[PDB]
Amino acid sequence: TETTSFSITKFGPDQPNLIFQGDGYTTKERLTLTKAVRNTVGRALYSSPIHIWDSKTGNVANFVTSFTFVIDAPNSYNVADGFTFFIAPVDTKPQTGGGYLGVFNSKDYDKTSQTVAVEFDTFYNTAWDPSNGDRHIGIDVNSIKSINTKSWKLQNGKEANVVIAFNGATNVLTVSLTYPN
Amino acid sequence: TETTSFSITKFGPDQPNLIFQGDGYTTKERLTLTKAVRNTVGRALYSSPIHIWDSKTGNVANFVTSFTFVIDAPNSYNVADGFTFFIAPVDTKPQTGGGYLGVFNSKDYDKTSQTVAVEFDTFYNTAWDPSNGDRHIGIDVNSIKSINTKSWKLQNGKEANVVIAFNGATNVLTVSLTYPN
Amino acid sequence: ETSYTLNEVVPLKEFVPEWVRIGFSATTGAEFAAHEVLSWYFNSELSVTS
Amino acid sequence: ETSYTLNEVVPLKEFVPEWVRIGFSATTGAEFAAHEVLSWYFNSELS
Ligand SMILES: *[C@@H]1O[C@H](CO[C@@H]2O[C@@H](C)[C@@H](O)[C@@H](O)[C@@H]2O)[C@@H](O[C@@H]2O[C@H](CO)[C@@H](O[C@@H]3O[C@H](CO[C@H]4O[C@H](CO)[C@@H](O)[C@H](O)[C@@H]4O[C@@H]4O[C@H](CO)[C@@H](O)[C@H](O)[C@H]4NC(C)=O)[C@@H](O)[C@H](O[C@H]4O[C@H](CO)[C@@H](O)[C@H](O)[C@@H]4O[C@@H]4O[C@H](CO)[C@@H](O[C@@H]5O[C@H](CO)[C@H](O)[C@H](O)[C@H]5O)[C@H](O[C@@H]5O[C@@H](C)[C@@H](O)[C@@H](O)[C@@H]5O)[C@H]4NC(C)=O)[C@@H]3O)[C@H](O)[C@H]2NC(C)=O)[C@H](O)[C@H]1NC(C)=O
Ligand SMILES: *[C@@H]1O[C@H](CO[C@@H]2O[C@@H](C)[C@@H](O)[C@@H](O)[C@@H]2O)[C@@H](O[C@@H]2O[C@H](CO)[C@@H](O[C@@H]3O[C@H](CO[C@H]4O[C@H](CO)[C@@H](O)[C@H](O)[C@@H]4O)[C@@H](O)[C@H](O[C@H]4O[C@H](CO)[C@@H](O)[C@H](O)[C@@H]4O[C@@H]4O[C@H](CO)[C@@H](O[C@@H]5O[C@H](CO[C@]6(C(=O)O)C[C@H](O)[C@@H](NC(C)=O)[C@H]([C@H](O)[C@H](O)CO)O6)[C@H](O)[C@H](O)[C@H]5O)[C@H](O)[C@H]4NC(C)=O)[C@@H]3O)[C@H](O)[C@H]2NC(C)=O)[C@H](O)[C@H]1NC(C)=O
Ligand SMILES: [Ca+2]
Ligand SMILES: [Ca+2]
Ligand SMILES: [Mn+2]
Ligand SMILES: [Mn+2]
């Protein structure tokens, strides 16, 4: 049973488990992806590669990730753009920033992207986001347009606990965000 | 709180979650550190750095590793040189080979080492191995002259299930080698 | 006080390679906010026999 | 059924850095043998 696990509850200046890309850095004991600055992209990856499935069996892994995040916007009206947990090839580099969350380069289906991602998008991009224009949790796969979304009320400065799980057998991804208080 | 775990049953041709050093590689589900070849040093460390002890609190980590290594020897009269499981600084690089198991330099306590290492020495080296010769398990700390030893009867060609735990509290390192037959 | 749940059947093997890297990503554009992860836990298990 | 045990007291703090990299090692010299591993398990729990 190939396995991989880790728990982190105190990020530090020298926190070697992770890989920092873009403007990502670890400050105030928390993983800082971006700050209240324009046009930035901050990504952080777990150093060790994980075996998600096997060819000579066709077995797919079974996993779970749990994390607490905080989106703190100076102004609660103008918020952008989004946070994201992603699964990408072993040698991922930051992609297009801005509305493309740093993991994708276009709206079209890019088969070679090989990146699936559960996004928490706080900015309506008329070119590809749901017409209702609500902040939403979305499941992307090889493109910035979500294959499914759920409207979500961002609580400026509050910390939501997210729990994402994957069942290799039924292949159903599950995502849950919860704002305690 | 800060956990790190991994289980590897079979090592594939490409083992992403590992960093190979020296002449170490893989061949048919198993990891191969050395072949039956004169003078060789092959190491394999796990890709992601481990948080062993926290200074801020002084707490040390409790940990347990387990594995099944095996020593293939043509003739059981002239076996060398050994095997090791080390705990070294992140930037650890292969050191002196041969009697030093590629982990240490000199038989003196060199502080620079910062690498503890349990070993299974299969060859008698005078100025640092027990006078009675005898192959043996042996704990090390910054030197090749073991901190303690336990004679061991090498069972050539036979795999050996070993477990090694550590109690961060009672600071007791329990090495444990058992032959499944 | 509020909770959201979403889930879609995503056949991961056909979009992602056997070996993969995971992590977080966040960006900003004309408008912005600070995104920080205060904790992270992850566990993955995979069986090895057809 | 044949075991070997050895549990000594060693304070890792006083010796290894906070962040370490664990792994295996093997060597040869004038004498030799093939040293190979078959499975590996590990787990750290630091509070
Ligand atoms: C008060 O609130 C108002 C209302 O807010 C809105 O409503 C609320 C209810 C709520 O929903 C809010 O969330 C919501 O915002 C505020 O007014 C709104 O403010 C928004 C912020 O600016 C603004 O949206 C922005 O729009 C621009 C695009 O506008 C032009 O292009 C449109 C097509 O995309 C086109 O339809 C428009 O018409 C317009 O075109 C012309 O523009 C002229 C000048 O503006 C104008 O005069 C013309 O009239 C107009 N044409 C016509 C016909 O009218 C868009 O670019 C912004 O998008 C960027 O940010 C969002 C997230 O915030 C990302 O999703 C997106 O990916 C973009 O991200 C990156 O932005 C960077 C800059 O931040 C780009 O960079 C450039 O780099 C160069 C280098 O030198 C230079 O520095 C530039 O200055 C930089 O911009 C970056 O570049 C691209 O990506 C990189 C990777 C490369 O690929 C590069 O080649 C690319 O070009 C870009 N990256 C990407 C991937 O795009 C944003 O959407 C709203 O329109 C505006 N009004 C309304 C009604 O909504 C008001 O400001 C608030 N006031 C206060 C005081 O707070
Ligand atoms: C039948 O069986 C018999 C008997 O077997 C024994 O008995 C049975 C019952 C059983 O117990 C067996 O286990 C027993 O083996 C067998 O005959 C015996 O065979 C043994 C194996 O050859 C012999 O031992 C060897 O002896 C040599 C020479 O003498 C040693 O001892 C001296 C006193 O202690 C010492 O001062 C010498 O320096 C030397 O150490 C020795 O070299 C051998 O040691 C190597 O191998 C062992 C085991 O593999 C290993 O643990 C050692 O660390 C060492 O490993 C590496 O080996 C390679 C390959 O040979 C060497 O490569 C050469 O390196 C040099 C340069 O390296 C130096 C240098 O000059 O820089 C050499 C320096 O001496 C060294 N100095 C020091 C202080 O270490 C330096 C220094 O380390 C530097 O810092 C280096 O970084 O390195 C050149 O590059 C050459 O080109 C290159 O080839 C490596 O140097 C070496 N690495 C290191 C770090 O040392 C081993 O100890 C028995 O003597 C012999 N006779 C008897 C009566 O037992 C018989 O053959 C069998 N026959 C059959 C048919 O089966
Ligand atoms: Ca958006
Ligand atoms: Ca030896
Ligand atoms: Mn979206
Ligand atoms: Mn020894």
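For this deposited structure, the header notes the method as X-ray crystallography, 2.8 Å.
Keep in mind that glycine also has a Cβ here, set from the backbone N, Cα and C atoms.
In three-state terms derived from DSSP, B:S66 (variant position) belongs to an extended strand segment. According to Swiss-Prot, the natural variant B:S66 to A carries the annotation: In beta-2.
The Mn(2+) binding site annotation in Swiss-Prot covers B:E119, B:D121, B:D129, B:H136. In the three-state DSSP scheme, B:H136 (Mn(2+) binding site) is classed as strand. Around B:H136 (Mn(2+) binding site), a 10 Å sphere centred on its CB holds 24 further CB atoms from the protein chains shown.
If you take the C-beta of B:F123 (Ca(2+) binding site) and look for same-chain residues 6 or more apart in sequence within under 8 angstroms, you find B:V79, B:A80, B:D81, B:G82, B:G99, B:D129, B:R135. Annotation source Swiss-Prot lists Ca(2+) binding site at B:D121, B:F123, B:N125, B:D129.
All chains included, 18 other C-beta atoms sit within 10 angstroms of the C-beta of B:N125 (Ca(2+) binding site).
Its Cβ taken as reference, B:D121 (Mn(2+) binding site) is surrounded by 27 other Cβ atoms within 10 Å in the chains shown.
Apart from B:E119, B:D121, B:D129, B:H136, the Mn(2+) site neighbourhood in this chain, defined by C-beta within 8 angstroms of the site C-beta centre, holds B:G82, B:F120, B:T122, B:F123, B:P130, B:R135, B:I137, B:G138, B:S146, B:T149. For B:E119 (Mn(2+) binding site) paired with B:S66 (variant position), the C-alpha to C-alpha distance reads 14 Å. Within 8 A of the CB centroid of the Ca(2+) site residues B:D121, B:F123, B:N125, B:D129, the other residues of that chain are B:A80, B:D81, B:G82, B:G99, B:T122, B:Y124, B:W128, B:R135. Chain D comes within the C-beta cut-off of under 8 angstroms for the following of the recorded positions B:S66, B:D121, B:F123, B:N125, B:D129: B:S66, B:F123. Cβ neighbours of B:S66 (variant position) (same chain, under 8 Å, six or more residues apart in sequence): B:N161, B:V162, B:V163, B:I164. Mapped onto three states, the DSSP output places B:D129 (Mn(2+) binding site) in coil.
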